[PDB]
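Trainee: Here it is: the structure, laid out below.
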Amino acid sequence: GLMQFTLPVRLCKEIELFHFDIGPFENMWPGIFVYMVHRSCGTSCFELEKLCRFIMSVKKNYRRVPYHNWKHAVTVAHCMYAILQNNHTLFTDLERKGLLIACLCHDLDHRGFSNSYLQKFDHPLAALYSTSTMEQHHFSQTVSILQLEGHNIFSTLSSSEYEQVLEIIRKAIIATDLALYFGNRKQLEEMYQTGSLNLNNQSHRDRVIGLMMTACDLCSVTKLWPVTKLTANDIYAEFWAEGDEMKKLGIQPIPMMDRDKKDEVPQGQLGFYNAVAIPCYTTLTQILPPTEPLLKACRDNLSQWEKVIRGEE
Ligand SMILES: Cn1ncc(C(=O)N2CCC2)c1C(=O)Nc1cccc(C(=O)Nc2ccccc2)c1
Ligand SMILES: [Mg+2]
Ligand SMILES: [Zn+2]
């Protein structure tokens, strides 16, 4: 009850900023998360013993892949942490409980392959879940872990509050399917320009939570250049692996994924900041003004990639 987690001074201060890196010490990530839930939710919203056991089962069920790993899980939870803390009064008691858990669980049991590779492989998951393949699995693994003995962190909720929070979590994890991002942003753009956005409409909150989930998931592009640059190496390590596996199926992979087309990466990143990242943090800034530092940091990194192309690094 009276047991507050407390971080060293540099982390106590830098954890509140959007551009925070959780660092290379694996064994501090669980305490960082618990720290964030306590300040974001209350010391009271989870039984410590149950929370910890949930966190360590979640960790166990992420794999040793270059990017879609336990560090990605916690990095994405931190970004959500910063959005919630800078937007104190806009979010319900259940959203704050649901959304940090959603971020932690959002890529559970990822094997480092796109939904496309699963479909072309004819993986059993492609048959069970025809759209948003990995995302329906991720949710499936979240519900499995919650139903382990001593892992039910929502035990003090009523039957109907329990169903609301698992519904927040499901929509949140499904929204991390980038295929769904484009249409979701397009519609939020229109709702904001034609003045029809209304956060009391449940279907409007869903869209807005979806965009936060995209923004948190892409947050490697909102870091200082050295974090952005070195994270990109992990991202492309997965992408080239999937490229190799496409080639094993007798399929020339898209250039993004071909390790022979390493030269075209800087141009590929320009496309990605222009087509996806900048549009994403722009619209998010319009809906939630205090998330502007994500847009700013994203723009800075676009300009670092333009400098890569101009041979200036
Ligand atoms: C940096 N970062 N962080 C996350 C991801 C990411 O996609 N994922 C993490 C699992 C999926 C990336 C990332 O570099 N992607 C990337 C790289 C190269 C090209 C494109 C692209 O699609 N361009 C493009 C799209 C539409 C139209 C025109 C051009 C995208
Ligand atoms: Mg994912
Ligand atoms: Zn992710």
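Residue numbering for chain A follows Swiss-Prot; the residues present correspond to positions 724-1036, in that order.
Determined via X-ray crystallography, 2.3 Å.
The backbone N, Cα and C atoms fix where each Cβ goes, and this holds for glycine too.
As listed in Swiss-Prot for this protein:
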- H791: active site, proton donor (ACT_SITE)
- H791, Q992: 3',5'-cyclic GMP binding site (BINDING)
- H795, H829, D830, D940: divalent metal cation 1 binding site (BINDING)
- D830: divalent metal cation 2 binding site (BINDING)
- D830 to A: Loss of activity and of zinc binding (MUTAGEN)
- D830 to N: Reduces activity 1000-fold (MUTAGEN)
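If you look at the structure here, what lies around each of the features I listed?
Mentor: Following the DSSP three-state reduction, the secondary structure of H791 (active site, proton donor) is coil.
Taking Cβ-Cβ distances under 8 Å and a sequence gap of 6 or more within the same chain, the neighbours of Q992 (3',5'-cyclic GMP binding site) are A955, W1028, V1031.
In this view, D940 (divalent metal cation 1 binding site) is surrounded by 22 other Cβ atoms within 10 Å of its Cβ, with every protein chain counted.
In the three-state DSSP reading, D830 (mutagenesis position) counts as coil. Around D830 (mutagenesis position), a 10 Å sphere centred on its CB holds 26 further CB atoms from the protein chains shown.
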Trainee: Near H795 (divalent metal cation 1 binding site), which residues of its chain come within a Cβ-Cβ distance under 8 Å, counting only those 6 or more away in sequence?
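Mentor: Looking at Cβ-Cβ distances below 8 Å from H795 (divalent metal cation 1 binding site), excluding near sequence neighbours, one finds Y785, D830.
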Trainee: Relative to ligand 3, which of the recorded positions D830, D940, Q992 have a Cβ found under 6 Å from one of its atoms?
Mentor: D830, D940
Trainee: If the criterion is a C-beta within less than 6 angstroms of any ligand 2 atom, which of the recorded positions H795, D830, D940, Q992 pass it? List them in sequence order.
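Mentor: The recorded positions passing the 6 Å Cβ test are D830.
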Trainee: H829 (divalent metal cation 1 binding site) has how many other Cβ neighbours within 10 Å of its own Cβ?
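Mentor: So the number of other Cβ atoms within 10 Å of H829 (divalent metal cation 1 binding site) is 27.
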Trainee: If you take the centroid of the Cβ atoms of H795, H829, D830, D940, the listed divalent metal cation 1 site, which other residues of that chain have their Cβ within 8 Å of it?
Mentor: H791, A796, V799, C826, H833, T899
